[PDB]
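Enquirer: Sharing a structure here in structure tokens format.
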Amino acid sequence: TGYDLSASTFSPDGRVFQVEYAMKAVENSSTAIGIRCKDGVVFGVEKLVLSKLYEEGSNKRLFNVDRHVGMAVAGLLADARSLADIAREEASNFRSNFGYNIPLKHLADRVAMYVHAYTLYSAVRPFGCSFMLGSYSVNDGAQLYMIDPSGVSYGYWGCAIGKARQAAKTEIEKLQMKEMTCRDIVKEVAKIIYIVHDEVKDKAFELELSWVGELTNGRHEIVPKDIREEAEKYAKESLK
Amino acid sequence: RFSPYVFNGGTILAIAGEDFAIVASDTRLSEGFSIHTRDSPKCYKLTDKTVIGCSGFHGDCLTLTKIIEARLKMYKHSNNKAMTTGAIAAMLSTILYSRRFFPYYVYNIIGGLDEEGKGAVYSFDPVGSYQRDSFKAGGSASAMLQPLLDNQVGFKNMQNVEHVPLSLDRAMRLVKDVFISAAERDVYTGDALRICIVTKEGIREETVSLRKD
Amino acid sequence: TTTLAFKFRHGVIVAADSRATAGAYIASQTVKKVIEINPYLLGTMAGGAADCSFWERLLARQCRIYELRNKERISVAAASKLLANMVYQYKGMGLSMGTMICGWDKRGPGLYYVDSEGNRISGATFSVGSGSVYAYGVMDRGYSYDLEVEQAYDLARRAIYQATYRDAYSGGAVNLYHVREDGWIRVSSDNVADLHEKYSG
Amino acid sequence: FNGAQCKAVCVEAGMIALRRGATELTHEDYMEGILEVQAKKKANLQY
Amino acid sequence: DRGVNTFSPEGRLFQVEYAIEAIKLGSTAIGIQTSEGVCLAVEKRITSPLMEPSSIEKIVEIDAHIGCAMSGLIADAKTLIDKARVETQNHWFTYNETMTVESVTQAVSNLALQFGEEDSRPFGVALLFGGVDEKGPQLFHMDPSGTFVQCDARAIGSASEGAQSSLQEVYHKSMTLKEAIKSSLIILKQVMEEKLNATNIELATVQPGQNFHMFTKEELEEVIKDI
Amino acid sequence: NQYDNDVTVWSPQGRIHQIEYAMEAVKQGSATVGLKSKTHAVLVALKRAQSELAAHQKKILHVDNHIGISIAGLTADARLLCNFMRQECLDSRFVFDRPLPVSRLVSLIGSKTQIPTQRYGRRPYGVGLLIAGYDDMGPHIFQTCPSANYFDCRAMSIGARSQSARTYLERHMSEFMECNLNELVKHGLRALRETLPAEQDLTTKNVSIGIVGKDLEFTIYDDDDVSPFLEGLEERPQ
Amino acid sequence: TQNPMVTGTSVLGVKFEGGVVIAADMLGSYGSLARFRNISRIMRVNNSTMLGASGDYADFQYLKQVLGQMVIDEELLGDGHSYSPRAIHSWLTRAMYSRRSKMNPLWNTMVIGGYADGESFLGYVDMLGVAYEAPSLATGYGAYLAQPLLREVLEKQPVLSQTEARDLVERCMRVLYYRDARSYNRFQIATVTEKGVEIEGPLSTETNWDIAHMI
């Protein structure tokens, strides 16, 4: 209301309204949470079918950036695809220049600088994405990071991105997060996603769960969720 | 030092008939005093009425074959119809001059049918000339094969010998005899023979062996 | 390889052989050397096949562009000049090209001579090739300006016959082209041995 | 389809049965109202 | 809407719709495909007696069998004609053959709507293309937006509505040549304003057996006096 | 509404309306329908004309030996992405000497159309791609959007009044999976005959069908191998 | 590379029924000095194809890096699609040709062995881009020495078993140990099947010298 056009200009009270408007763009996006255990990091995304036109296995927001790192994006999908390609490129340069796996702090700092560089100038807009970054290493343990649309990148035990950002972490934080291995945390994330928004505004949603840790020996892939089928036989027991 | 060329050898034949174009070639690929294989056909089937053969340096032959296939698809996917034979000849001449100052060390023979439904053989040189002739022999066994084709196809240097048009099965017996006779004296010729026949009804192929040395 | 050309009262005579060897080995006997640029221009092939073919085809492209932009047919000197300007830009890089340019003009007859060394000159008689000196000799014997048509045909044909009889790098079919006021016209395609039987006595 | 459209649909169907001069409303005319312009246009369609 | 790099809330071309509007002010032209051959006509709209009639170009010569007609803005047509001449010669260079008229007009509409000032403006001309490919005669019509289509008898520019209507009245598929010629100049002297004479209009007819000289020069007088 | 002019500007509700306007520009194309069986993928479009005498503007165009696209919207961007598509096909056909899987090609399409949707100085591409192909795992029917958010389906339909087509696809998507080519194609035109107003009927010259098969090369058909496809029908239930 | 610093030596490969065996030794000689007598000259590519090379060892490290990154990239595409061995062969051929076109060749002699989709594959890539398919490959001096044994047995028996192939490879490596000056009595056998890719350990040879007791 006065000056919020360019991404270079300041306000009479000193903040950039472009960055705020891009931050609350992801607020309308789907709910995506993440949490780590003592030997791994678990992702989970509330994903919704439009009406009946999807195929249940298209456009998966669970990407796979490096051999041990993947994203859990939410927001504008194509911008997240481009950012995932940039992250693949950065891990490519590191693997080509130093001969070992990228530490997640350095990767997150390069990605944060790339996002900040798209927030700086006036020709371009800030990104409309907010994503998660998990990892595991034998000499480092489990690491879960978090990048906002502005470019502030730091670490968590658990997080949530979407509508129910507070309404997930209200009952995320009552989890005994340290003493659990991630194979419990699979159905834990299942119940957390299943709590929020069963039928209220939309009609139907669908669950994806990504999975990295010591049990994959350092690999990162989606769970065989059909194996052990841990949502629904507990989701039907989570309504009471 | 590093030499950019090497002589792989090979022998390609072509005969332009009344309504057919026969292209045949041995499948020996060698280098110096060794044998790399006994199966490498120099012939390539572009369209239903065009067969190209490429001898000389083999890697340039492979590269040139793939580039020709790409431009064939570009003409087809641009203009809703396949190329003629002379159009393919013109295009290859433009390519061979487009790498004038670092030449392909490749002899080229394009056989095929014209738009009248008659045979047409367009020869080449490494630098990019072409012409519509009735018969060519390219490669190492060129000089072992051209004068005999002058004797039989052209009916040259003969007296009171009338000119009969060259039929198909006569051409088949000619090609088999000239490859046996040239494989006896050549070192870059033998172990097989891949005979390609282009008619008005498709492409036929035929595999005839030779001596195994 | 031996070509010649000379203009006179009734247009221009152009003749050539059709042999194109490869070192000591003859490739073909029927190499059409006189490259038909236009329905009013004739270019030749004088040293190198590919170079002459490419640059004359590009010159034909340029001439067709020139006519379609001006609605008026190009002159001969302009075409020879364009060829010399295009050839000069690769001097020292190893181009062999010694072609001739013939055609009809608003001025009438036109005869130019373009080298890969760029020696664009006018004239009345020219002859290029290894055995060109033989053609120069017998042609500058039989040359005049007031010649007839069949006289010029026999002169050029005898000249090319002498050239292929003496030189080793020449032979094949004897082409014979005739440039008129309206357009060029192919005269005949005569073999060497037929001329040997006819002119040996 | 908001009220107005549906109200415009039923009035269209009424006036459609009025076209022939009917005494009743046929689901044909109801479908005609449904499939009327629906306040949608046009198109040109122009290239 | 101000600017070639902004859409509409609905479906407006703007930087192109205003060009399609800018076509309409030009002089008219009528080309008609017939299997005997393609005929074509135009109006010059001569203003002055000093205005020398043979200098105004409407029908130019692209190939020995490919004609043209222009519309509206003069110099965008000059640009497209120059490039079209250059590219057919390139086709003859690399293929020893004639670039067919569909391939000609695709080659024109590769950049007939490719206007970019950064990374210039859209062109302001409608073109009528006639030629004789291997499939016989062809009549072709493009636009500034590159939306190129075949047309059997297309009319452009000013008064093209009644031109199309009265053209669809008389035309069918098995017409002849001269009947279509006089049917065209009837439509012309219903849509022009001045008296039809030797200097107003010009014809351009291409036949498969008469590929050369796609023009009629003052036998057109004899054609006009037969009405 | 004074923020609603360029691609760069985020809205105060976060919805960049240039993307919405490009969507609405896609909504004014011709109707087209693509749907696959387990072994054959068929996409069928609808032709239109400028006048009666003129020919019809074509929609199904060829790309590669196993790739063919439908289209809706602009045609300059259509041919631009066509040339880029053919280029990337012959690029990998040159280098890897294999046919392309479809998913990486459409990812390259999204990455291609990403740049004109984020920087200043290019417009989003008004485009209506319906892509049919064959990787090792059978037919694929993808669709695009000007927002580059490409979708995979089993049967989609885009263009003008394409929603009744979608209802037909809803009530026969279970039935689609089993059948061979012929009744599959006639399900496609039993979507197209509801993409039309009821007072006129689909003729020969206005419809186009392109089949790609697991052993069958991609081939377009027009009126003559479509006269076999147009019989085997009844009238609409009037 | 104009002058090869550290060269390998001959690589042997031959198809059999549903698999390809490749074996090369472990020597890094510089000139005549056997400077690096414990090195690995076979890369086990992801699950189907497999690479072994000769010539400059540094260039092999380079191509190991590039090929590893490309395979990692396609495996991170997550599409379920991999490289066929013939695709690897095509890419490597184009790479060497575009390398040598710039007059800076990679001094190598590479062997690609793969088994995918029922069919085996064994491709050859030269420095000059000369590339073909063969039922048995032999590089360096192996094309002069162990090639006629391969071509004898393939003429004597067109198909093979894995055991016959492995025994024949052992005999050929023994022969190469007998009369190649750039050879060494330590080699590793690598084998692909449908069961995966397997690299055996540093085997050795059993030699004979009973002609030395003669004059």
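All residue numbers given for chain C refer to Swiss-Prot; the residues shown span 60-260 in order.
Header lists the method as electron microscopy, 5.7 Å.
Just so it is clear, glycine is given a Cβ too, placed from its N, Cα and C backbone atoms.
Residues annotated as active site, nucleophile in Swiss-Prot: C:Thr60. C:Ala108 to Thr appears in Swiss-Prot as a mutagenesis experiment; the accompanying note says: Displays resistance to the bortezomib, a proteasome inhibitor of the chymotrypsin-like activity. Displays high resistance to the bortezomib, a proteasome inhibitor of the chymotrypsin-like activity; when associated with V-109. For the mutagenesis experiment C:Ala108 to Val, the note given by Swiss-Prot reads: Displays high resistance to the bortezomib, a proteasome inhibitor of the chymotrypsin-like activity. As annotated by Swiss-Prot, bortezomib binding site applies to C:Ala108. Swiss-Prot documents C:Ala109 to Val as a published mutagenesis change and attaches the note Displays high resistance to the bortezomib, a proteasome inhibitor of the chymotrypsin-like activity; when associated with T-108.
Give me the structural setting of these features: burial, nearby parts and distances.
Expert: Cβ neighbour count for C:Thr60 (active site, nucleophile): 26 (other Cβ atoms within 10 Å of its Cβ, all protein chains included).
Contacts of C:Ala108 (mutagenesis position) defined by a Cβ separation under 8 A and a same-chain sequence distance of 6+ are given as C:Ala79, C:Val90, in order along the sequence.
A coil conformation is recorded for C:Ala108 (mutagenesis position) in the three-state DSSP classification, outside any helix or strand.
The Cβ neighbour count for C:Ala109 (mutagenesis position), using a 10 Å radius and every protein chain shown, is 20.
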Enquirer: For chain B, which of the recorded positions C:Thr60, C:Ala108, C:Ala109 fall under 8 Å by Cβ?
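Expert: In terms of proximity to chain B, the recorded positions that count are C:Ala108, C:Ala109, given in sequence order.
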Enquirer: What's the CA-CA gap between C:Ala109 (mutagenesis position) and C:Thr60 (active site, nucleophile) in angstrom, rounded?
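Expert: Counting only the Cα atoms, the answer is 15 Å.
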